[PDB]
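What follows is a single structure, written as structure tokens, with notes after it.
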Amino acid sequence: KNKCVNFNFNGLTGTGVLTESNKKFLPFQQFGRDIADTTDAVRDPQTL
Amino acid sequence: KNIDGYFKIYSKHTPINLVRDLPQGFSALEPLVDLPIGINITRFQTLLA
């Protein structure tokens, strides 16, 4: 966390700074998107 | 709904005050379960108690 790093969240690739999320998520939600359809927040495939 | 073999199901349970057998307003149905079945369906029938 707090580091510029790459991502591979069960295929959900990307590169950015990982920080704690302040948003809610449904029980089945995998990841959230921004206004531009870009991934913003992702659920850990092993942690809730 | 059969979404490319995924028989996805939605649900919602809320209280009501019945007036005309089907109250109005607004709601949003959340997903209940993902069922990757992959079987074709064309009909159905209810199971009444």
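We number chain B the way Swiss-Prot does; in order, the residues shown are 195-243.
We read in the header that electron microscopy, 3.4 Å was used to get this structure.
For all residues, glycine too, the Cβ spot is worked out from N, Cα and C.
Reduced to three states, the DSSP call for B:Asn234 (mutagenesis position) is coil. For B:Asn234 (mutagenesis position), applying a Cβ distance below 8 Å and a minimum sequence separation of six or more within one chain yields B:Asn196. What Swiss-Prot says about the mutagenesis result for B:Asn234 to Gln is this: Increased resistance to neutralizing antibodies.
Quoted from Swiss-Prot, the note on natural variant B:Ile210 to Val is: In strain: Omicron/BA.2.75. Proximity of B:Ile210 (variant position) to non-local residues of its own chain (separation of 6 or more, Cβ distance below 8 Å) is seen for B:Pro217, given in sequence order.
Record note (Swiss-Prot), natural variant B:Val213 to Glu: In strain: Omicron/XBB.1.5, Omicron/EG.5.1. The unchanged residue is displayed. All protein chains shown were included, and the count of other CB atoms within 10 Å of the CB of B:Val213 (variant position) stands at 8.
Under its natural variant entries, Swiss-Prot includes B:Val213 to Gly with the note: In strain: Omicron/BA.2, Omicron/BA.2.12.1, Omicron/BA.2.75, Omicron/BA.4, Omicron/BA.5, Omicron/BQ.1.1. In the three-state DSSP scheme, B:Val213 (variant position) falls into the coil class.
Record note (Swiss-Prot) on the natural variant B:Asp215 to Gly: In strain: Beta/B.1.351.
What Swiss-Prot notes for the natural variant B:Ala222 to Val is this: In strain: 20A.EU1. The DSSP secondary structure for B:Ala222 (variant position) is coil. Taking a C-beta cut-off of under 8 angstroms and a sequence separation of 6 or more, B:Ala222 (variant position) has the following same-chain neighbours: B:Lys206.
Within the same chain, no residue at least six positions away from B:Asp215 (variant position) has a Cβ under 8 Å of its Cβ.
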